[PDB]
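Read through the structure below, which is laid out as structure tokens, and then see the notes.
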Amino acid sequence: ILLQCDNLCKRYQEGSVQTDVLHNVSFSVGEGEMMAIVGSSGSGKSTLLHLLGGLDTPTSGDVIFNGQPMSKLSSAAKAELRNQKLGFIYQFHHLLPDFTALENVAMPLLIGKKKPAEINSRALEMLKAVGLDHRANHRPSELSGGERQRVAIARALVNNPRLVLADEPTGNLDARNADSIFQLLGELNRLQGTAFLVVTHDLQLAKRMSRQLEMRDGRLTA
Amino acid sequence: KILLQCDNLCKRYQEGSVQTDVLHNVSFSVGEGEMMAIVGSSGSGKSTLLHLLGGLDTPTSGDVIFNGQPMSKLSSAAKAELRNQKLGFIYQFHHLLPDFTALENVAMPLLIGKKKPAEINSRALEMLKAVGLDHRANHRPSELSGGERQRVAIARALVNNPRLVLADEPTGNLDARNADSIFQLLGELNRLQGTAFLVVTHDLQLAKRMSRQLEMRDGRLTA
Amino acid sequence: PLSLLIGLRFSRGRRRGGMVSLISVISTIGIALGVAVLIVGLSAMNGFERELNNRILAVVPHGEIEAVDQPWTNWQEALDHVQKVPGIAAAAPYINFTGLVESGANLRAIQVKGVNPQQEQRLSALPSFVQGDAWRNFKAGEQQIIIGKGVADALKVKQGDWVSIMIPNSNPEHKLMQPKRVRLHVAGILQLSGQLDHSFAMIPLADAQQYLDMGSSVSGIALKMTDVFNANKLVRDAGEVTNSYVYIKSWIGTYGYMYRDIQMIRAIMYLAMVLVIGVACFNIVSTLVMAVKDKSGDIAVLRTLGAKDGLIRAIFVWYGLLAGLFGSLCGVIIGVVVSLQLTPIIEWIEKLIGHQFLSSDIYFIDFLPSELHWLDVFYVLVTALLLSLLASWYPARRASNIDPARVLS
Amino acid sequence: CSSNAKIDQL
Amino acid sequence: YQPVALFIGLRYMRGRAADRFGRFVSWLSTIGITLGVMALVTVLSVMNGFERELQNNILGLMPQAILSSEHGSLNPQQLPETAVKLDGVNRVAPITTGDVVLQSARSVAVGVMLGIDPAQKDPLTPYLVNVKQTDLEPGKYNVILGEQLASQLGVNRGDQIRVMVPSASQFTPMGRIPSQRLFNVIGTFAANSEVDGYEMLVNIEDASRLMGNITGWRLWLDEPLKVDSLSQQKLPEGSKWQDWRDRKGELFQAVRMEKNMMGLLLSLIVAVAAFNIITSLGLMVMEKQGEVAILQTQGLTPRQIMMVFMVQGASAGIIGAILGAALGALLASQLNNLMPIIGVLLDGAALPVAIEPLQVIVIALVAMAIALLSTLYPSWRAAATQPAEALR
Ligand SMILES: *C[C@@H](COC(=O)CCCCCCCCCCCCCCC)OC(=O)CCCCCCCCCCCCCCC
Ligand SMILES: Nc1ncnc2c1ncn2[C@@H]1O[C@H](COP(=O)(O)OP(=O)(O)O)[C@@H](O)[C@H]1O
Ligand SMILES: Nc1ncnc2c1ncn2[C@@H]1O[C@H](COP(=O)(O)OP(=O)(O)O)[C@@H](O)[C@H]1O
Ligand SMILES: *C(=O)CCCCCCCCCCCCCCC
Ligand SMILES: [Mg+2]
Ligand SMILES: [Mg+2]
């Protein structure tokens, strides 16, 4: 089993009260999971991914990852695991407009201290697998609404991570290109074996996987 | 009688070393006092054709008119004067000024026009009480409810008695109980004050409450 | 009353966020450093001009005429030709000397002048800076002499002891003899600033003729002018009334460099403070272009209501002046406290760092005065506002070109 | 100050 | 491309707008330091020109330091010329300096006595008005007075004066009498300065003070403006250090105090320019909330994200000091080359400009250090925030 999680209680300092929001959440994450983790409004979709990645640390819990604890780790070693076996896909326009589409996917290669002989070959082969070879040296400030989302998906699949943490892929576009990015995400587990999870606010756009798990405020309502 | 011609407004957008046409062969008949219910979809021309008839956008080829005065063939100083009295803009993006209260946002079109100071206060007090406001009139829009943020925007673009109220789907960013109440408040404005409006929605459910609908598909009128 | 572009923009300045609460403190004290220091820096030069006409210009005679190495024989009928001149107020004779003081082997060279004690109150104020209770002890027949403060610091003497001076040799023809000396008692000391206190001494005219074995004869005629700046045109025509040419001098060759140096700092500190507010006006530009793109969803709302291009361009000009007027007036209200109470301020730093500055050896005066005026306060408010007008006009033209069709409206 | 010439005129 | 990850994240940040006005706001922190350095090197070059002109006219005409003994005079047989090995001394010459008084047939003036050697090179050689150097013979009692000293005394070429020494006097049981002799003048000299009114030339051999020996040794320094560092060195025995601060200790010290007031008045331009970096970089973190937190998700440690804005605060201090020193040296050198730019003064007497190369490095390193201390507070706020709360 790749990732293990059981009884993760996240205690946040509210307005002079202490209310637990994540009450007894548990899921088994193996190598190559066909995951369809669905949620609702106020169920823990935007949360509990920072604890797995290492952005937030739980005060009353520990995230264990095949023998290596994520929560019991310093800040210097937390960023090491985010560049090799962890991917992040967001939808709040998290692209750098000062750079181009080639330098956005090469930015995790620069923090990982990769040599420039294989930086340009690993980055350009990811734009060819997505289908954005035309707007390779183009800034994201002039791209369309459907083309800017595909750069954020190609940003995390450069270093071939084990667990790809996604959050609302079809959130800022219509249903015309919804099947395009769902098919494009389906070419990742069959080529490098990258396990990922899909987050969707309703329960209609997540019918591509099998494990339809629902965790409302930590309680498993599958 | 006729209020707006609506000839072939070919909007040729100039991209990066390219030229794209999005609105081609659009034609409807806006009458003096006639309500309309032009319905669109994801891809059809909405919220930019209203910028063409409103005067915010400038078309490349074509010139629409409004009771003799052309909107496209007009000066920059005269374009804002026509939007102050005989035009209205209602959106669902909550286009209000958060630095003031709810009373000053309704009085904000009356302040640019430089009217009498006794007229800016009495007119804003009567336009709020007809839609369900004046119980929280001296309050900021940040602390208002979800349904109260849209009802104040109806009275904002209705103080100068516009002959053409360009609205764009005011429902959706509020609850469903007060969603049908603001469509009825627009209808009382066309019978008492005589303000001709048009509501542009994406579905045919909201278009059935208004007058006859026109189906549009990438600029071309289907119905 | 209130305008549409002034009274409706006080609520726009109430903006909060992350670390924006400390930027309003930096932008206030950043523009107050070129206003509060300019208030004290310009009022201190006005204090130097006040002490110039009181401690320097009011004790030295301006116009002085002397013969060509001859005693003034016809000096009785040469006084009416000076007094009946439109611009000459008073006149008094004087006999200058060059003698030293040997009272304990000290190096001090003073300039003894034969002024008249009865006529010294009509042209200037000689005994107005004497520590004694009175000055009417200058009679005829007591051989008294009054010295300054800098002479007494090297002589190590007090008031009321017989000091020894060196009388120059008053020989009729050119011959060398023994030096003449006499012991005289000092009748009090005097102090003005510390500069003119070590080379200033005077004697009565009745006691100066007995030291030179002469009768009624002087060696110089002083005068007094109404206006001081035109001291090079009323003393030229008043020299040919006695003979062909005499030794003509004025205060320009000796104390004329003080008026030039007091105007050079005003022509240096003024433009140096424009460069302080000029970089401080760039802090207004850094918070105005940021206030356009962050508030880009608000300018499109006003353009849909009927705001013209002349109204939107006038929004951010007076909006940047709200942060400029609060910072400029924050240096004005603290500049009055430093200027009016500078004397406990300068004396506080001199007793902490060690040796004091502004010594009374070669400088102008000892203290640092500050005559605060009200015309310089008005001259720095328009300067701080005209420099902020160009800093708020260039981001205002950028916000006026923001079309509502490009932004999501 | 520190800029002195000290020249006299006759 | 760019294997250093610290500099790649800021090359596209120094200038992001396409228009001409939007690019000028990003370079506002560079001009505020460039205008502050060029208004600091140029103004102090004029004040250094006034100190260099006052040095060559006062300190260049008087003995700077005299190595005299502590028990009175100095025997030349005990301390010859080839014995002293002091640092900064390039020429050793004997001199006799004493505070004496003058006496003439018209007035009694003041003036020091300088015993020079006519067989050696004298700095006042072109200032003598048709007077040779070797006319100071022992026994004849010749004296070369000054031009401004002879004006108040009325002594032309060929008269007689009297030199009296009040300080160096012998003991006499009836009281205290000074030692005075007779001296005949041979001529005057003029150098257009202020030291000509209280200085006179005389032979080195004189029996008007004591005994024949000398008092000390006149030495020349490479820099006469500083003597406090050359006073605690290895001093020879039987001698004390007597610099020029005993007489002119308040004149040249007054010029150094005025440079510290003008240098502090013009230091307020770079003080507000250091405050502009807090405004330019502190507002950049509040708008780039989607770029700081997205780097931590890619694998950037918070120790390296602090040094991203440090170079952004150093890009205005490094380039602003080199361009400020280049433009400051151009205005001071080309001030009166073809036309006076800042104006014409009322005299027009060849205003000198002295540019010291060591003073530029001290000025430029201050602006390179004050631009980095104000950068630590916006750089710490970009790393102290959590990377979870910045994105929702
Ligand atoms: C009387 C003066 C004379 O000074 C001089 O030596 C002559 C200076 C001549 C300068 C000519 C410069 C010409 C070139 C200008 C080039 C400008 C370029 C601009 C950019 C393009 O003696 C003095 O200097 C004394 C002056 C004292 C002034 C007062 C200083 C007060 C300082 C107060 C500091 C307060 C700090 C408070 C911090 C909280
Ligand atoms: N740092 C925080 N500050 C304020 N509220 C928080 C914070 N973290 C969690 N919450 C609250 O906990 C709830 C968790 O819901 P969430 O998982 O964010 O829903 P969704 O995933 O649909 O956005 C939210 O409604 C939010 O109000
Ligand atoms: N003239 C134009 N300038 C810029 N963008 C344009 C123009 N015309 C069309 N577009 C782009 O094409 C898309 C068409 O969407 P649109 O039909 O306007 O959606 P809606 O009808 O919901 O407003 C828009 O997202 C817009 O960005
Ligand atoms: C040379 O001109 C000698 C006369 C000097 C007159 C005084 C001008 C220099 C002293 C200025 C004192 C500092 C003022 C600081 C004000 C803030
Ligand atoms: Mg969310
Ligand atoms: Mg729309």
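For chain A, we keep the numbers from Swiss-Prot: what you see runs 4-225, in order.
Determination method: electron microscopy, 3.2 Å.
Every residue gets a Cβ built from N, Cα and C, even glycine.
The Cβ of A:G42 (mutagenesis position) has A:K48, A:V202, A:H204, A:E217, A:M218, A:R219 as same-chain neighbours under 8 Å, each 6 or more residues away in sequence. Under its mutagenesis annotations, Swiss-Prot gives A:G42 to D the following note: Loss of lipoprotein release when overexpressed.
Per Swiss-Prot, ATP binding site is recorded for A:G42, A:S43, A:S44, A:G45, A:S46, A:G47, A:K48, A:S49, and the stated evidence type is sequence analysis.
Packing around A:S49 (ATP binding site) is summarised by its Cβ count: 15 other Cβ atoms lie within 10 angstroms of its Cβ, all protein chains included. When each of the binding-site residues A:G45, A:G47 is scored by how many other Cβ atoms sit within 10 Å of its Cβ, A:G45 comes out lowest. With the fewest other Cβ atoms inside 10 Å of its Cβ, the least crowded of the binding-site residues A:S43, A:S44, A:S46 in this structure is A:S44. Highlighted here would be the recorded positions (A:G42, A:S43, A:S46) whose C-beta falls below 6 Å from ligand 5, but none qualifies.
In sequence order, A:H204, A:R219 are the same-chain residues whose CB sits within 8 A of the CB centroid of A:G42, A:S43, A:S44, A:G45, A:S46, A:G47, A:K48, A:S49, the residues recorded for ATP being left out.
Residue density at A:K48 (ATP binding site): 18 other Cβ atoms are found within 10 A of its Cβ, drawing on all protein chains shown.
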